[PDB]
Amino acid sequence: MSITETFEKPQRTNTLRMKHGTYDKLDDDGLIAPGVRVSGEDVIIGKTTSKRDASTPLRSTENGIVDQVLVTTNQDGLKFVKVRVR
Amino acid sequence: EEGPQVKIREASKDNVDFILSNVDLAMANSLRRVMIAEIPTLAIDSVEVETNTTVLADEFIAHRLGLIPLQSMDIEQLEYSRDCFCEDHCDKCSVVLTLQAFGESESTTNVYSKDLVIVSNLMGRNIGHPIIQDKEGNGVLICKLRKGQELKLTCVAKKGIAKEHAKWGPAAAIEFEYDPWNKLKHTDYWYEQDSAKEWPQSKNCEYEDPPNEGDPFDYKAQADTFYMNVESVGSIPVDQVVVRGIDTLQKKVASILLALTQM
Amino acid sequence: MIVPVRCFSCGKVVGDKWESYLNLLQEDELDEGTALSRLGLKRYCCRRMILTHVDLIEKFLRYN
Amino acid sequence: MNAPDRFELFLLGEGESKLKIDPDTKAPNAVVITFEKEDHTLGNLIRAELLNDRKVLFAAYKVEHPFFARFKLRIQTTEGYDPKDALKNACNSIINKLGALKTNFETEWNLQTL
Amino acid sequence: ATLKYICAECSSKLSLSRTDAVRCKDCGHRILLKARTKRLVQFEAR
Ligand SMILES: [Zn+2]
Ligand SMILES: [Zn+2]
Ligand SMILES: [Zn+2]
């Protein structure tokens with residue numbers, strides 16, 4: 001009931017559910033941007049619920065290079081993101 | 001001039017066919033291996049991509065860049081980047097090249113390796129230049145654009161050996177044969193009905209006396225004469241694949257004497 | 001996707017031969033093998049290179 | 001990944017030498033030298049010359065695993081003839097005969113057109 | 001002066017976010033592309 005999620009670079013605000021990896025590569029929307037190398041268990045998508053963390057990292061055995069980040073809405077209106085890595 | 005004897009039979013800007021005569025197989029094969037593996041040469045080995053709206057990916061492009069052969073006659077006078085005291089690269093250890101392309105035309109615009117601009121100071125050592133061997137002087141096709149598409153890059157070239165990656169190899173194929181008749185019985189010929197009808201005669205047989213059916217096998221003979229043919233890709237002229245080849249060995253061996261001395 | 005720059009096996013440059021090969025077929029009407037031998041691609045390793053390339057980039061370039 | 005850099009095939013780690021020379025226990029006047037960042041190129045060549053030397057009783061080389069560029073050469077010689085001397089004598093031939101050949105070649109190549 | 005987003009379709013630097021919508025300026029198309037860092041990216045050519 002507005003118990004919402006938000007793409008956004010998170011930080012450490014009194015709940016801190018964050019990840020064993022870096023958020024240092026996301027932009028202010030919470031999304032790497034094409035061109036950047038990624039790796040390790042690097043975060044690729046930043047997300048939140050103050051701070052219940054909903055944020056995706058690169059598969060542990062993988063590394064590559066962001067290639068496209070694509071953002072849209074669903075039929076039902078949800079912002080989607082899709083990131084492809086190469 | 002006593003010792004290992006030479007005998008060119010053909011030569012061309014691109015190949016040199018010859019006969020080594022009075023040497024061991026080992027030295028002959030070793031010089032083959034050196035020509036393939038260890039003659040220094042210059043090659044794009046870092047590429048920074050400012051823009052690429054191309055239909056290829058960057059590493060796809062980069063890889064192709066490291067393969068364009070680049071002039072390398074003066075490569076003794078470029079230091080290995082790892083030996084140089086600069087931070088990273090500089091003019092003593094590196095040529096830097098640029099590439100910009102934009103699909104200005106409606107029709108499809110190709111990017112070739114002549115579109116490569118050197119941007120660093122050569123000190124008038126003949127190195128760096130994209131090599132060009134086609135009638136139209138385009139050299140290699142790197143990419144293709146559509147109207148609106150862009151590619152901007154820089155590259156750094158660096159001296160390197162094919163051990164490390166084959167892009168640094170000056171040689172292409174190296175023909176190498178010996179004992180065309182089979183007189184040495186180093187090989188035993190597979191056949192259905194007749195070994196001689198069924199295997200083709202080498203071109204190198206004319207050069208060498210057929211054996212005579214009586215002739216009981218020669219146990220003492222050794223492999224003393226080698227029909228070679230070295231083919232160059234062009235970053236180094238040919239004669240120079242050989243001579244820097246011979247020269248690279250001779251230095252490997254000397255680093256061994258130098259290191260006995262240091263014991 | 002594009003002509004590869006060299007023969008995977010022998011290193012010979014071959015990426016400067018694609019436009020010519022295709023000119024030698026369509027403009028001067030040779031059969032594929034006579035054409036390859038004219039560009040000096042005489043071992044079967046290099047011949048396989050040009051003869052079996054597929055220029056997929058020509059399809060990729062039709063997208064906007 | 002797990003892939004050792006390619007530079008490792010020609011270039012010495014921290015604390016490694018070009019040669020390590022060790023006495024062979026099996027037989028007399030015998031040594032085993034391990035050459036680092038080298039391979040057959042040199043190893044088959046030194047070896048084959050050591051055998052044109054009649055004070056050479058034994059010589060042989062091997063690369064024990066293909067993943068490392070290192071070879072091991074074993075020389076045995078007659079009593080009074082140091083093996084390390086047989087390897088200067090042999091490296092010295094090599095360098096001489098090649099000397100020779102880069103000259104016979106540099107020559108044959110001006111006698112030349114195209 | 002800048003980039004942030006791109007239009008998948010009608011090819012045109014948009015730049016926007018939250019209470020902004022997720023559509024466009026001179027096509028109305030709901031699909032957007034993130035747009036390349038300026039941090040410069042280097043490749044080994046191997
Ligand atoms: Zn430097
Ligand atoms: Zn080939
Ligand atoms: Zn639009």
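Header lists the method as X-ray crystallography, 3.0 Å.
Yeah, the Cβs are placed from backbone N, Cα and C, and that goes for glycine too.
Listed in Swiss-Prot as a mutagenesis experiment, D:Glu108 to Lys is described as follows: Transcript termination readthrough. Lethal. D:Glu108 (mutagenesis position) carries a helical DSSP state (H, G or I). Within the same chain, no residue at least six positions away from D:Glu108 (mutagenesis position) has a Cβ under 8 Å of its Cβ.
Looking at Swiss-Prot, you'll find the mutagenesis D:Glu108 to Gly or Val noted as follows: Transcript termination readthrough.
Among the mutagenesis results in Swiss-Prot, D:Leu111 to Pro has the note: Transcript termination readthrough. The residue drawn here is the original one. Taking the Cβ of D:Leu111 (mutagenesis position) as centre and 10 Å as the limit, one finds 8 other Cβ atoms among all the protein chains shown.
The mutagenesis experiment D:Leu114 to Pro is recorded by Swiss-Prot, whose note states: Transcript termination readthrough. Close to D:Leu114 (mutagenesis position) in the fold, though at least 6 residues off in sequence, lies no residue with a CB less than 8 Å from its CB.
DSSP classifies D:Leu114 (mutagenesis position) as coil under the three-state reduction. Listed in sequence order, the mutagenesis positions among D:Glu108, D:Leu111, D:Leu114 whose CB lies under 6 angstroms from an atom of ligand 3 come out as none at all.
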